[PDB]
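Notes follow the structure.
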2 protein chains.
Amino acid sequence: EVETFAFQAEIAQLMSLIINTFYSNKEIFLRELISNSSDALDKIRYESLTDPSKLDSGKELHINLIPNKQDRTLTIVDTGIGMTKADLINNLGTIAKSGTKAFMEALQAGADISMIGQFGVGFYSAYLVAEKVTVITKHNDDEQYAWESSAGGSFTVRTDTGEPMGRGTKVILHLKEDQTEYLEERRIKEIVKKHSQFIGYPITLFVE
Amino acid sequence: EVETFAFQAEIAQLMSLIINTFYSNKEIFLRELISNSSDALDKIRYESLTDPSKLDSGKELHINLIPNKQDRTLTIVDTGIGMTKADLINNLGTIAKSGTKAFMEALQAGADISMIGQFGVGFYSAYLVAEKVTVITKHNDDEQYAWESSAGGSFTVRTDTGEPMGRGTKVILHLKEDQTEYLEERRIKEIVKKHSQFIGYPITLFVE
Ligand SMILES: CCCCN(C)C(=O)c1cc(-c2n[nH]c(=O)n2-c2ccccc2F)c(O)cc1O
Ligand SMILES: CCCCN(C)C(=O)c1cc(-c2n[nH]c(=O)n2-c2ccccc2F)c(O)cc1O
């Protein structure tokens, strides 16, 4: 029931660079994921002006940060517009082809990994801290899907039979052994305050 | 043939603040407009993956900067997705209600006008340099419209009978008398290099 796909060549190369480069300031992953959540929330909010029934699958527009020391996971949940199967498999890979090329050029021109979000590919900064990422997503117009990748040049997509979520996206970061700092309450608080303080949606940091 | 509308109260108040505050670093207007053009170009590019006929109204995705010393205008043109009448009159005012409130709060909390784009209302930084703004826009699904405002709490919209443009948005900044520096080639070049160097579309600075 599980489809396996190869990444575009440029994305696979971006992911290797992110995993292999020595770069200490890994905490920027969180801002990039919160930023993408915010954009997804903007999208469903705007669509709902012209069609209030888009919020039948959920009225609240918000972001939850959920650390889990047992599973060694950090989960970022939003109730944004979600993603279709086509988004996961094809559409986002395609726009990320040019953004990756632009980004990798700038890095040669001296730029630093922290500028990744200006090229549209800030999601892949998750692999600074995660050995595996799972994405569960639900768009009004499609079914619930699980996307997963451990960054070896391939990703999987399946229909998700797990617990339904209504509308939005959940990003489950399976953290590397030496990156458990991002499960601690004061570390996450520090990072959100420093990088994400002007997001226009509630950000709730769950306690354990 | 011309409809006159009142701005939302919060936007009218944002515009007065932008016009009345002493703030020397006015050049940030250009980055905000180029940023919105880029977002509009992203939108039509993405829509065209799932429906290549959206580019029948124009294949090229680009940004032109056109100074005109005679008319004292600076025009920013893009071939992005364009805006519907509903966008101009109602939809963008509504999302800009919360962004304005958020922004004006931050300014009390010390923030500075240069952060306006983080709240979604960066367009209104045009009134740092313009006494009047005209917006001509064409969306695939609607007709060509002219929006105009001289920031006295009202704006006008009409159907544009002028020369058709295909798809996109043109922003015509009627500059204040003491802001002609933004018509000079070396000044515009300087600003684009400093603030807009990583935009993923061609930016062409027309000569006079
Ligand atoms: C193929 C792998 C994808 C990686 N992921 C999960 C993301 O980028 C990502 C995407 C969304 C998302 N839902 N709906 C939507 O439009 N977006 C979206 C937002 C911003 C840029 C692009 C987007 F598609 C989100 O809410 C959270 C995310 O972390
Ligand atoms: C009511 C007054 C509006 C002010 N203007 C002209 C802008 O903000 C503005 C808007 C667009 C635009 N075309 N299509 C589209 O989606 N956008 C858009 C882009 C970014 C945020 C919001 C948007 F609607 C542009 O290409 C250039 C602009 O300067």
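By Swiss-Prot numbering, chain B shows 16-223, in order.
Cβ coordinates are placed from backbone N, Cα and C, and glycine is handled just like the others.
Neighbour list (B:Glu47 (mutagenesis position), Cβ cut-off 8 Å, at least 6 residues apart, same chain): B:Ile131, B:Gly132, B:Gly137, B:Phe138, B:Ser140, B:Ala141. Mutagenesis annotation in Swiss-Prot: B:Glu47 to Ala, described as Strong ATP-binding. Strong interaction with HSF1, HIF1A, ERBB2, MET, KEAP1 and RHOBTB2. No effect on interaction with TSC1; the structure shown retains the original residue.
When secondary structure is read from DSSP and collapsed to three states, B:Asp93 (mutagenesis position) falls in the strand class. The number of other Cβ atoms within 10 Å of the Cβ belonging to B:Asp93 (mutagenesis position), over all protein chains shown, comes to 27. Among the mutagenesis entries in Swiss-Prot is B:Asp93 to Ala, noted as: Impaired ATP-binding. Strong interaction with HIF1A, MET, KEAP1 and RHOBTB2. Loss of interaction with HSF1 and ERBB2. Los of interaction with TSC1.
For the mutagenesis of B:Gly97 to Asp, Swiss-Prot gives this note: Abolishes ATPase activity. The structure shown keeps the original residue. Residues near B:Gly97 (mutagenesis position) in space but far in sequence (CB under 8 A, at least 6 apart, same chain), listed by position: B:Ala55, B:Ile59, B:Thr152, B:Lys153, B:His154, B:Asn155, B:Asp157, B:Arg182, B:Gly183, B:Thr184.
A helical conformation is recorded for B:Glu47 (mutagenesis position) in the three-state DSSP classification.
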